[PDB]
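Undergrad: Supplied in C-alpha coordinates, the structure appears directly below.
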Amino acid sequence: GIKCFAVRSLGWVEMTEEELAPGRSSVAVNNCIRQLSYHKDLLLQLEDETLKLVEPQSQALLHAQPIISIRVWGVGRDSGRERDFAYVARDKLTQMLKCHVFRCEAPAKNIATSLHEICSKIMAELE
(Lines of atoms letter the chains of each structure in order from A; the text may use other names.)
(Lines give C-alpha, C1' and ligand atoms only; values in the text may rest on other atoms or scores of the structure.)
Protein backbone atom coordinates (compact mmCIF):
# COMPACT_ATOMS: atom_id res chain seq x y z
CA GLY A 1 0.00 0.00 0.00
CA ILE A 2 1.14 3.59 0.77
CA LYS A 3 4.92 3.11 0.63
CA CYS A 4 6.51 6.49 1.35
CA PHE A 5 10.22 7.44 1.59
CA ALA A 6 12.15 10.39 2.95
CA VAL A 7 14.35 11.73 0.14
CA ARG A 8 16.31 14.78 -0.97
CA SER A 9 16.52 15.86 -4.63
CA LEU A 10 20.08 16.22 -5.79
CA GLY A 11 19.32 17.16 -9.41
CA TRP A 12 19.26 15.49 -12.83
CA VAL A 13 21.42 14.67 -15.82
CA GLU A 14 20.41 14.40 -19.47
CA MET A 15 20.72 10.95 -21.05
CA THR A 16 20.85 9.64 -24.60
CA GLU A 17 18.98 6.60 -26.05
CA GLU A 18 22.13 4.64 -26.82
CA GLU A 19 23.20 5.19 -23.21
CA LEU A 20 19.99 3.30 -22.34
CA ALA A 21 20.52 0.13 -24.44
CA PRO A 22 20.67 -2.59 -21.79
CA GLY A 23 23.98 -3.18 -20.09
CA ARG A 24 25.26 0.08 -21.34
CA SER A 25 22.44 1.33 -19.17
CA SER A 26 23.06 0.15 -15.65
CA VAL A 27 26.65 1.37 -16.05
CA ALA A 28 25.45 4.76 -17.28
CA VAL A 29 22.91 5.42 -14.46
CA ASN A 30 25.76 4.95 -12.04
CA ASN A 31 27.85 7.68 -13.58
CA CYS A 32 24.71 9.78 -13.15
CA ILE A 33 24.78 9.07 -9.45
CA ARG A 34 28.52 9.55 -9.47
CA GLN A 35 28.06 13.06 -10.96
CA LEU A 36 25.52 14.53 -8.53
CA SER A 37 26.09 12.76 -5.25
CA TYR A 38 29.00 13.21 -2.86
CA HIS A 39 30.24 10.63 -0.42
CA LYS A 40 14.85 20.89 1.82
CA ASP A 41 13.24 17.47 1.93
CA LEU A 42 10.68 15.46 -0.02
CA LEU A 43 8.61 12.36 0.25
CA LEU A 44 9.14 10.12 -2.71
CA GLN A 45 5.82 8.34 -2.74
CA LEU A 46 4.66 5.12 -4.34
CA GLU A 47 0.95 4.77 -4.85
CA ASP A 48 -1.40 4.08 -7.75
CA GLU A 49 1.55 2.97 -9.87
CA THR A 50 2.89 6.53 -9.58
CA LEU A 51 6.19 7.72 -8.34
CA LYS A 52 5.12 10.94 -6.53
CA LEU A 53 7.28 13.74 -5.12
CA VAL A 54 5.33 15.31 -2.27
CA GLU A 55 6.02 18.35 -0.14
CA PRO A 56 6.04 16.86 3.39
CA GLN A 57 4.66 19.89 5.32
CA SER A 58 1.82 20.53 2.83
CA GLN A 59 1.06 17.07 1.37
CA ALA A 60 1.20 18.89 -1.99
CA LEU A 61 1.94 16.83 -5.12
CA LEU A 62 5.02 18.40 -6.57
CA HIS A 63 5.70 15.90 -9.41
CA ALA A 64 4.12 12.64 -10.69
CA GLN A 65 5.88 9.94 -12.73
CA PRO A 66 3.89 7.10 -14.14
CA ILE A 67 5.91 4.05 -13.04
CA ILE A 68 5.22 2.26 -16.35
CA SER A 69 7.23 4.86 -18.27
CA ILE A 70 10.27 4.84 -15.95
CA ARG A 71 13.05 3.63 -18.19
CA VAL A 72 15.27 2.27 -15.43
CA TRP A 73 16.13 2.73 -11.79
CA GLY A 74 19.06 1.90 -9.56
CA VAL A 75 20.90 2.30 -6.30
CA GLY A 76 24.48 3.55 -6.16
CA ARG A 77 26.34 0.27 -6.95
CA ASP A 78 29.60 1.02 -5.09
CA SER A 79 30.48 1.99 -1.48
CA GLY A 80 28.70 4.63 0.60
CA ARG A 81 26.22 5.17 -2.22
CA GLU A 82 23.65 2.97 -0.47
CA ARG A 83 21.34 5.89 0.16
CA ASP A 84 21.42 7.13 -3.47
CA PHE A 85 18.33 6.49 -5.58
CA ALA A 86 18.11 7.21 -9.32
CA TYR A 87 15.39 6.84 -11.94
CA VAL A 88 15.08 7.68 -15.64
CA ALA A 89 12.05 9.00 -17.47
CA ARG A 90 11.45 11.03 -20.63
CA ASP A 91 10.35 14.53 -19.62
CA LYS A 92 6.70 15.12 -20.60
CA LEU A 93 7.01 18.81 -21.63
CA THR A 94 10.54 18.93 -23.30
CA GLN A 95 10.71 15.29 -24.41
CA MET A 96 14.19 14.85 -22.84
CA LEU A 97 15.45 11.68 -21.24
CA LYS A 98 16.50 12.47 -17.67
CA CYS A 99 18.11 10.59 -14.79
CA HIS A 100 16.84 12.05 -11.46
CA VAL A 101 19.14 11.38 -8.45
CA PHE A 102 17.81 11.34 -4.86
CA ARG A 103 19.72 10.88 -1.60
CA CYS A 104 17.54 8.93 0.79
CA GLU A 105 17.39 8.76 4.56
CA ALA A 106 16.82 4.95 4.51
CA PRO A 107 18.55 2.52 2.12
CA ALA A 108 17.92 3.06 -1.63
CA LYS A 109 17.25 -0.69 -2.11
CA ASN A 110 13.96 -0.30 -0.27
CA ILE A 111 12.79 1.82 -3.18
CA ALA A 112 14.24 -0.38 -5.88
CA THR A 113 12.43 -3.24 -4.15
CA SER A 114 9.06 -1.50 -3.92
CA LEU A 115 9.32 -0.62 -7.63
CA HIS A 116 10.00 -4.22 -8.68
CA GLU A 117 7.11 -5.27 -6.40
CA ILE A 118 4.75 -2.76 -8.07
CA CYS A 119 5.87 -3.75 -11.55
CA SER A 120 5.59 -7.50 -10.92
CA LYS A 121 1.98 -7.30 -9.77
CA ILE A 122 1.24 -5.28 -12.88
CA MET A 123 2.88 -7.89 -15.13
CA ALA A 124 1.10 -10.82 -13.55
CA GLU A 125 -1.96 -8.57 -13.33
CA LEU A 126 -2.20 -7.88 -17.10
CA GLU A 127 -3.30 -11.45 -18.04
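Along the chain as shown, residues are numbered 1 onward.
Each Cβ is built from the backbone N, Cα and C atoms, and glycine gets one as well.
Below are the features I grabbed from Swiss-Prot:
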- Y38 to F (Swiss-Prot position 403): No effect on phosphorylation by ABL1 (MUTAGEN)
- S79 to E (Swiss-Prot position 459): Increased activation of the RAC1-ARF6 axis (MUTAGEN)
- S79 to A (Swiss-Prot position 459): Loss of PKC-mediated phosphorylation (MUTAGEN)
- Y87 to F (Swiss-Prot position 467): No effect on phosphorylation by ABL1 (MUTAGEN)
Undergrad: May I ask for the distance between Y38 (mutagenesis position) and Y87 (mutagenesis position), taken between their Cα atoms and rounded to an integer number of Å?
TA: 18
Undergrad: Around the C-beta of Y87 (mutagenesis position), how many further C-beta atoms are within 10 angstroms, looking at every protein chain?
TA: 23
Undergrad: If one looks at the chain holding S79 (mutagenesis position), which residues at least 6 apart in sequence have a CB under 8 angstroms from its CB?
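TA: Within the chain, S79 (mutagenesis position) has Cβ neighbours under 8 Å at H39.
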Undergrad: When DSSP states are folded down to helix, strand and coil, where does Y87 (mutagenesis position) land?
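TA: Once the DSSP labels are grouped into three classes, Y87 (mutagenesis position) ends up as strand.
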Undergrad: Distance between the Cα atoms of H39 and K40, in Å as an integer, please; the 15 residues between them are unmodelled.
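TA: Here the Cα-Cα span across the missing residues works out to 19 Å.
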